[PDB]
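Okay, structure first, notes after.
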Amino acid sequence: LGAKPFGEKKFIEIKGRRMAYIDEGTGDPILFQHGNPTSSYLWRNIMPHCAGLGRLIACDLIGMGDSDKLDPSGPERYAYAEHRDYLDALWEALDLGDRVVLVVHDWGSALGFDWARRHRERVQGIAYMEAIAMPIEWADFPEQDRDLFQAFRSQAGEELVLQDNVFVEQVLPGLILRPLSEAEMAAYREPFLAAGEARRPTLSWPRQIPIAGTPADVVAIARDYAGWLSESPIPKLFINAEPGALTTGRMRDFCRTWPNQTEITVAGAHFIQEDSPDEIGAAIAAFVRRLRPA
Ligand SMILES: [Ca+2]
Ligand SMILES: [Ca+2]
Ligand SMILES: [Ca+2]
Ligand SMILES: [Cl-]
């Protein structure tokens, strides 16, 4: 569908740190949240489908996309709680109102699902895909990259990620079924061109995945939003992927129990937005048109 970004980046100061985001259009928000190691750019070919249906917003997580890096960065930085502190503040600053449709992926789903549980009256609908829908076990993690993710969560992670940029350069293309162009890869590597701490968010994220009980704070937060989503009547759109990657097996079985949910299946592994953007955008736009009838 293309390498051109959607709209233009806007910036706003949050906790003294300039965060970047796309905010196009008017009306209630349709809020797209990327995860690791992507940015608002992940949604560039999906957001056009929602033209005219709302205020289309896609924020770049702190340390990612065009958002500022945290300094001094190190292994204690960019944990989920820190990301949430910045993202909650940015969402508050954007004056989103009380009928928000969340469209989430990967860490964007952990953050969005948690935000939704804490601001449930303001959530009109939730569309999710390849999400972190609940705490998992290593047996639930996809086999292809299980050893690599165990390595990220070990002392080997700094060389793999900070030195060699393995998340951007290997994991990202490895979990996209079609070949990316030069320009698309340039957009993904841009925030991470420099070796070292600039790449820290892409290492801190896998170390935060609630797997086999650790980190316990994130396991608790995900246990909470999992229980809440399993009971919430808020309309949901589950965009399942084939073969998919993270939302397969037990997690997919659990997601399929969620109430008031519509599901479509699109081709893709993990970064399914690069494989089936039109199918995904058409589904999201249809979900929003149903939630916002004239
Ligand atoms: Ca209103
Ligand atoms: Ca292993
Ligand atoms: Ca590939
Ligand atoms: Cl991750």
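Here chain A follows Swiss-Prot, giving residues 3-296 in order.
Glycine too: its Cβ is placed from the backbone N, Cα and C atoms.
These come from Swiss-Prot:
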ACT_SITE  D108  active site, nucleophile
ACT_SITE  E132  active site, proton donor
ACT_SITE  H272  active site, proton acceptor
BINDING   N38, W109  chloride binding site
MUTAGEN   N38 to D, E, F or Q  Loss of activity
MUTAGEN   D108 to A  Loss of activity
MUTAGEN   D108 to N  58% of wild-type activity
MUTAGEN   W109 to L  Loss of activity
MUTAGEN   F151 to L, W or Y  Increase in activity
MUTAGEN   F169 to L  31% of wild-type activity
MUTAGEN   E244 to Q  38% of wild-type activity
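Less than 6 Å separates the Cβ from ligand 4 in the case of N38, drawn from the recorded positions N38, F151, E244, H272 in sequence order.
Around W109 (mutagenesis position), the same-chain residues six or more apart in sequence whose CB sits under 8 Å from its CB are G37, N38, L63, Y82, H85, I134, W207, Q210, listed in sequence order. Of the listed mutagenesis positions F151, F169, the Cβ environment within 10 Å is emptiest of other Cβ atoms at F151. With the fewest other Cβ atoms inside 10 Å of its Cβ, the least crowded of the recorded positions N38, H272 in this structure is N38. Every protein chain considered, the tally of other Cβ atoms within 10 Å of the Cβ of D108 (mutagenesis position) stands at 26. Separation of the C-alpha atoms of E132 (active site, proton donor) and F151 (mutagenesis position): 16 Å, rounded to the nearest whole number. The Cβ of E244 (mutagenesis position) lies under 8 Å from the Cβ of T267, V268, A269, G270, each of these being in the same chain and 6 or more residues away along the sequence. For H272 (active site, proton acceptor), the nearest of the mutagenesis positions by C-alpha distance turns out to be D108; the candidates were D108, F151, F169. A strand conformation is recorded for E244 (mutagenesis position) in the three-state DSSP classification. On the backbone, the CA of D108 (mutagenesis position) and the CA of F169 (mutagenesis position) stand 14 Å apart. Cα spacing between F151 (mutagenesis position) and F169 (mutagenesis position): 10 Å, rounded to the nearest whole number.
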